[PDB]
2 protein chains.
Amino acid sequence: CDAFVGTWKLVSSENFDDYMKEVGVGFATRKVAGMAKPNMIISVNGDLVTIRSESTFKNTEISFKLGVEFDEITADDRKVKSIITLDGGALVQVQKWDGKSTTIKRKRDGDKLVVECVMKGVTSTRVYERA
Amino acid sequence: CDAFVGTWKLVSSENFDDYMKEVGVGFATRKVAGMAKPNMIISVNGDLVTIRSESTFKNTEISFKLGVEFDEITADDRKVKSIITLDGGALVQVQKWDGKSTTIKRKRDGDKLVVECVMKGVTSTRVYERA
Ligand SMILES: CCCCC/C=C\C/C=C\C/C=C\C/C=C\CCCC(=O)O
Ligand SMILES: CCCCC/C=C\C/C=C\C/C=C\C/C=C\CCCC(=O)O
């Protein structure tokens, strides 16, 4: 996934609060999340891919092998089971917890990196540009 | 309540989607509501006060006597029991349904009419100016 490697900064967000509402994020956490303009850093070392999100109030990091299910603690503190595969040139992530699931797709669009999150019909689109 | 009589147009809204989320309004209805820039029309005839909200997709109207509980069907289709009193120069409305309650205060601030809605700690502020 060489096309994803680098540091990206958030430029626009659409329906993110609605997505968080659907996932079940609390009011306070939703407000902090909506204020943050995180930087996403993606790197690859051998077969391990690392996706790091940095913001003044919270940094997250996940290192994984494409196709192998792993444990992830989300920014909003959910303990989920995640699997990320490379399909059609996009990184497709599925998070599962308490009988629920949500999909997060990270793809390239022109010179931008687009992240699309879907939870029960509600779709959020976040656009990132290179830092 | 002569200070309230007239036609008012929405100028600003703050935390309205969060308030609707707390009240339990569905995604589609929340999106339509957030797009509407309603006009509020208040009139008094004898001891009956009428508050009418007009928008391209939905008009609502309630006529009541201050201090007497009445039935109201909200824009989002809730069947509630409402009571409106005049306190400190403000119209204070309490809606009750299914063991829940929310407060809606309509007050004058300068030349503006401010509507504040509170549901379990979440507060929304909508400002109106004369049309
Ligand atoms: C990525 C989170 C940005 C905000 C961080 C601060 C607080 C987080 C609080 C709640 C976040 C809830 C869900 C976010 C999880 C995945 C979305 C990643 C979207 C992106 O990649 O943009
Ligand atoms: C007043 C509603 C404006 C939007 C109308 C269109 C659709 C309504 C759908 C859902 C509305 C849900 C709750 C609104 C009820 C009271 C808030 C009045 C606020 C104001 O006086 O602004």
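All residue numbers given for chain B refer to Swiss-Prot; the residues shown span 2-132 in order.
According to its header, this structure was worked out by X-ray crystallography, 1.6 Å.
Quick reminder: no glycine exception, Cβ is built from N, Cα and C everywhere.
Under the heading fatty acid binding site, Swiss-Prot lists B:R127, B:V128, B:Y129. Record note (Swiss-Prot), mutagenesis B:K22 to A: Abolishes ligand-induced translocation to the nucleus; when associated with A-31 and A-32. The unchanged residue is displayed. Swiss-Prot documents B:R31 to A as a published mutagenesis change and attaches the note Abolishes ligand-induced translocation to the nucleus; when associated with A-22 and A-32. Swiss-Prot documents B:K32 to A as a published mutagenesis change and attaches the note Abolishes ligand-induced translocation to the nucleus; when associated with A-22 and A-31. Quoted from Swiss-Prot, the note on the mutagenesis of B:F58 to A is: Abolishes ligand-induced translocation to the nucleus. Record note (Swiss-Prot), mutagenesis B:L67 to A: Abolishes export from nucleus; when associated with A-87 and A-92. The unchanged residue is displayed. For the mutagenesis experiment B:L87 to A, the note given by Swiss-Prot reads: Abolishes export from nucleus; when associated with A-67 and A-92. B:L92 to A appears in Swiss-Prot as a published mutagenesis result, with the remark: Abolishes export from nucleus; when associated with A-67 and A-87.
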- prompt: If you measure from the Cα of B:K32 (mutagenesis position), which of the binding-site residues B:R127, B:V128, B:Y129 is the nearest?
  reply: B:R127
Task: Tell me the Cβ contacts of B:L87 (mutagenesis position) under 8 Å, same chain only and six or more apart in sequence, or just say none.
output: B:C2, B:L67, B:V93
Query: For the recorded positions listed here, B:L67, B:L92, B:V128, which shows the highest count of neighbouring CB atoms within 10 A?
result: B:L92
Field: recorded positions satisfying Cβ distance under 8 Å to any chain A Cβ, from B:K22, B:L67, B:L92, B:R127, B:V128, B:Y129
entry: B:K22
Task: List only the single closest residue to B:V128 (fatty acid binding site), chosen from the mutagenesis positions B:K22, B:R31, B:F58, B:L92 by CA-CA distance.
output: B:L92
- prompt: Where does B:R31 (mutagenesis position) sit in the DSSP three-state scheme?
  reply: helix
- prompt: Near ligand 2, which of the recorded positions B:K22, B:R31, B:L67, B:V128 are found, taking a Cβ distance under 6 A to any of its atoms?
  reply: none
- line: Once DSSP output is merged into helix, strand and coil, B:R127 (fatty acid binding site) belongs to strand
Spatial neighbours of B:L92 (mutagenesis position), counting only the recorded positions B:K22, B:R31, B:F58, B:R127, B:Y129 and Cα distances within 10 Å: none
Same chain, 6+ residues apart, C-beta under 8 Å of the C-beta of B:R127 (fatty acid binding site), given in sequence order: B:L11, B:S13, B:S14, B:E15, B:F17, B:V115, B:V116, B:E117, B:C118
Statement: B:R31 (mutagenesis position) sits from B:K22 (mutagenesis position) (Cα to Cα, rounded, in Å) at a distance of 8
